[PDB]
Amino acid sequence: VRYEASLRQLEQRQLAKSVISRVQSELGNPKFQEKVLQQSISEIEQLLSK
Amino acid sequence: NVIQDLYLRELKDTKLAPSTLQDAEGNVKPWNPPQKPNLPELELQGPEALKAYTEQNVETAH
Amino acid sequence: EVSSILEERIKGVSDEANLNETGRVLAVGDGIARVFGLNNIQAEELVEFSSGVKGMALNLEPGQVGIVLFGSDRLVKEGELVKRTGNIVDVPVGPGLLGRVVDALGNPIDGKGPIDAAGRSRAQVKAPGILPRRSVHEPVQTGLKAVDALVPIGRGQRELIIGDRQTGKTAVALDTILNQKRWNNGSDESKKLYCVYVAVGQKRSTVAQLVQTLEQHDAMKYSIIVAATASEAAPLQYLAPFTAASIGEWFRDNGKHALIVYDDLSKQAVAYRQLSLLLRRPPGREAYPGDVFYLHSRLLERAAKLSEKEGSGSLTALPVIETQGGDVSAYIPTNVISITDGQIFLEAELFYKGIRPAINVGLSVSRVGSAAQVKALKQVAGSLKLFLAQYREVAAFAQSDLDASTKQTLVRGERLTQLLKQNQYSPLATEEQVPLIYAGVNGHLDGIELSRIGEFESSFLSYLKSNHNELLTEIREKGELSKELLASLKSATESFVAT
Amino acid sequence: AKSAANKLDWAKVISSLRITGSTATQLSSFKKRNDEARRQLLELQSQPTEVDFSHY
């Protein structure tokens, strides 16, 4: 049971470094550009809703 | 949003394959099952005992 | 699996900054960020940094508002957006904190998940008024034999536990929690004290042992441990008793009774000192900030026995003060002593001399005292106070030709002193306290050998359990001793004493 | 029962009072008292004999 809990913790840190890799993937692609456009229009709609 | 997308992508596209039972076995206590509390031998056999008790006992008051 | 829990949380992020007041750090030093912005801000409001640090805003100054960071310095840096939570410090309160070891913020450090809290209430709530209180008449029994008789403790009361540094100060406190299990188990909510232990500055290892001890005695199911550990930040430490009090208020407000043990306010003082000096507020006596009195008094007057208008409810309190080399003239002790309605004064010699509890009942006083004492126990222990008083005077007679009267006293006193010992982490019921004391009072134990006092107690108890558990039950239910009961009790005592 | 064992044991102490030379009264008493006390604390100590495969 102790190792089961440990394995869950190990799983969490393993899954953490995969996020770091995915972060590098998002910032590399022109998803980096396209999501800035998405944020821009999203902010336009939101800020208009103020 | 894009945050959700990033996560979705990460989780979906990056899958772990869990560790073997053997690796777990090392990291846990293995188990050796204790067998038999032993059967002792019959104590104070023979008429050595019978004679010993009858003869030895006589120590009573006056 | 764990990933699935993460997806839900990530889906739960979709908040957006919709706030017309922000701040940007101007300079960050000493955990005292000095922020430019926050033009309209409520005092002591909780503020959230870019680095997710939480803070309160102790100084609102004309040009800058000096937030004090609840987080670590490394996280914060210049210019950081300072979102305004817009809520003065409030922490979830409800019945959910029962059997929950929580940090100050309200997050479970025992990981028993989100608190079942029916409100989040502000940390500063002014003390109950003159008319919202009524006179105390409900005992609380610590199970420690000396305490219950010599220093009887009621409910909704202030009563110090001023004593020597970590000489099981915490042990004396924990014992009360254990004895309350017996009454707590009892269905009536007049018999249910929902205890709160406020662990201030106590290292996580120490609090882990506490947690373990409580769990062993299954006290978690009415216990709450508000934990501000040694590592926890000085703002959290400052607000830790204030926060804790609010948790208590929910029970009290609901009309129930509860007991909050602030341990130790001496360490609370130091944390406030750290804040004040760093906020450049003028220093004061014993290098403690000047309004430390105002804080301590404010905290301690949120404990009271509320009127029947207020549904009889109460919040008993027992502050613990740690004596810095026995200096009771020290500024922080003197202040607390004034505020408290009684003090219990543990003496080092007694501890060393193996007397545990090491409470010196010479300088222990309760200013409410016998008003909320069990009637039975009151009857059989007025005498006990007087005998012990004489024993103190006749202490010096310990070293040739000496009056018989003094020697009789000396014997009676020593046997009594041995009798009032209670091994640490074992409480006792009042219905078994009174018989033991009756014997001693009647001087039966004077005859009994000192070594055989220990044996006597359990044996007498066993004799009572078999022979006269009618008496024990009568004592328990009647709650008073009557001449007929005392008659039977005397007989029982004689019979046991003879054997 | 066990109450007999000890009753007869202590009866023999007050019998040995009347017939001194006891040197094995103590050996009889010690052995029965000991092992009787050992089995009762064993039986109260006893772990559940199954592996908890319900929860764990």
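Chain C is numbered as in Swiss-Prot, which gives 44-442, 445-544 for the residues shown.
Recorded method is electron microscopy, 4.7 Å.
Cβ coordinates are placed from backbone N, Cα and C, and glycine is handled just like the others.
Taking Cβ-Cβ distances under 8 Å and a sequence separation of 6 or more, the neighbours of C:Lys212 (ATP binding site) in its chain are C:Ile204, C:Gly206, C:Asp306, C:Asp307, C:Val363, C:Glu365, C:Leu389. Sequence annotations record features per position, and here Swiss-Prot assigns ATP binding site to C:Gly206, C:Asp207, C:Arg208, C:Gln209, C:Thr210, C:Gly211, C:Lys212, C:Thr213.
The annotation that Swiss-Prot gives for the mutagenesis experiment C:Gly291 to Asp reads: In ATP1-2; growth-defect. Within 10 Å of the C-beta of C:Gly291 (mutagenesis position) there are 26 other C-beta atoms, taking all protein chains into account. The DSSP secondary structure for C:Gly291 (mutagenesis position) is helix.
One mutagenesis experiment catalogued in Swiss-Prot, C:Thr383 to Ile, is accompanied by this note: In ATP1-1; growth-defect. In the three-state DSSP scheme, C:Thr383 (mutagenesis position) falls into the coil class.
For the binding-site residues shown (C:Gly206, C:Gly211), fewest C-beta neighbours within 10 angstroms: C:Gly211. Residues C:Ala214, C:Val215, C:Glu365, C:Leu389 surround the recorded ATP site, their Cβ atoms falling within 8 Å of the Cβ centroid of C:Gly206, C:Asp207, C:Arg208, C:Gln209, C:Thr210, C:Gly211, C:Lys212, C:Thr213, which are themselves excluded. Filtering of the recorded positions C:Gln209, C:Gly211, C:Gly291 by Cβ separation from chain B (threshold: under 8 Å) yields no residue. If you measure from the Cα atom of C:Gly291 (mutagenesis position) to that of C:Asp207 (ATP binding site), you get 27 Å.
In this structure, the C-alpha atom of C:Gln209 (ATP binding site) lies 21 angstrom from that of C:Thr383 (mutagenesis position). In three-state terms derived from DSSP, C:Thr213 (ATP binding site) belongs to a helical segment. Rounded to the nearest whole angstrom, the C-alpha distance between C:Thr383 (mutagenesis position) and C:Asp207 (ATP binding site) is 18. Within its own chain, C:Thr210 (ATP binding site) has C:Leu389, C:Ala391, C:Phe394, C:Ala401 as residues 6 or more apart in sequence whose C-beta sits under 8 angstroms from its own.
Here the recorded positions are C:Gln209, C:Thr213, C:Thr383, and the one whose Cβ sees the fewest other Cβ atoms within 10 Å is C:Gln209.
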